[PDB]
Amino acid sequence: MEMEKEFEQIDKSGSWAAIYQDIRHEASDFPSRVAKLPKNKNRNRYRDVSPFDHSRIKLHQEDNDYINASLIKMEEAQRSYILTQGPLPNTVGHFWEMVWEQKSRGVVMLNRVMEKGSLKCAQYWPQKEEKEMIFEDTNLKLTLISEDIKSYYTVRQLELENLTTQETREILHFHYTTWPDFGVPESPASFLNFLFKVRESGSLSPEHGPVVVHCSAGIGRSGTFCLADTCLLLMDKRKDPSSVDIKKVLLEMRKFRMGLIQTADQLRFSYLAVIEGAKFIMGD
Ligand SMILES: O=C(O)c1ccc(OCc2ccccc2)cc1
């Protein structure tokens, strides 16, 4: 079926939970043996969210190459994404090592450091120009260059230096700051505006390594971001945009990381975002 009318048909029939459970039943199951080794326990935030072995990002280190991060490679859309958990106190150096080694231009953050009165990820970037951060375990230096605070999101320019070689690179930090502590946003308009700002920066384009996107577990909000982006790109590429099937795209993405889209409300919100976004790309 088309998307917008499938949407109203699920609303009128109130069957979002049943649709979402079908997706959960049909989703791929692949091994995640490296994630579960005892030496990696303090590298995982949640015991039930792990990267598959076949798609995990490897650190370029011989001691321990493990990080909780996955490469989502979308062949028809010609887009790749790295989805990862919010960094932990003992993985902030690994996180920036990955950004460096994978040649990423941008980092997309979809959570606040504290939500619901608890810490959802480490404070992993510097908050003042004159107070830079050094990660001694991976030999990297990180400096805040500039910061632009808007009503729904903040963009930061950061300088990452590899202290072994003295090479430097400019990284863009795109921080969506207004996702509610509970539920999903009422309108997708600010989330879509944010996606378009990431696109306009070059961070999603083939001349760079894959964008790094995270929330707390790296599957829920993060899944919503890449699902909406890929669906909108396919609607632009194909002769028949009504052939784009958001449930089939989501199942393709779940071949590369488990659990993408965590609730039926996140699934409904993803439909809403793609539907409204497709009108702006052209005009209604
Ligand atoms: O009739 C439909 O079922 C439909 C028609 C057009 C359409 O395209 C939306 C779009 C998105 C992004 C760029 C250009 C067009 C999607 C679905």
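Recorded method for this deposit: X-ray crystallography, 1.7 Å.
Cβ from N, Cα, C; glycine included.
Per Swiss-Prot, these features apply:
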MUTAGEN   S50 to A or D  No phosphorylation
MUTAGEN   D181 to A  Substrate-trapping mutant
BINDING   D181, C215, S216, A217, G218, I219, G220, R221, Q262  substrate binding site
MUTAGEN   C215 to S  Catalytically inactive mutant; abolishes sulfhydration
ACT_SITE  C215  active site, phosphocysteine intermediate
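Its Cβ taken as reference, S50 (mutagenesis position) is surrounded by 22 other Cβ atoms within 10 Å in the chains shown.
When Cβ atoms from all protein chains are considered, those within 10 Å of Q262 (substrate binding site) total 18, not counting its own. With respect to their backbone Cα atoms, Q262 (substrate binding site) and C215 (mutagenesis position) stand 12 Å from each other. The sparsest Cβ neighbourhood within 10 Å, among the listed binding-site residues (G218, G220), is found at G220. For the pair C215 (mutagenesis position) and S50 (mutagenesis position), the Cα-Cα distance reads 14 Å. The candidate set comprises the recorded positions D181, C215, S216. Of these, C215 has the most other Cβ atoms within 10 Å. With respect to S50 (mutagenesis position), the closest of these recorded positions in Cα terms is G218, chosen from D181, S216, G218, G220. Between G220 (substrate binding site) and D181 (mutagenesis position), the C-alpha separation comes to 13 Å.
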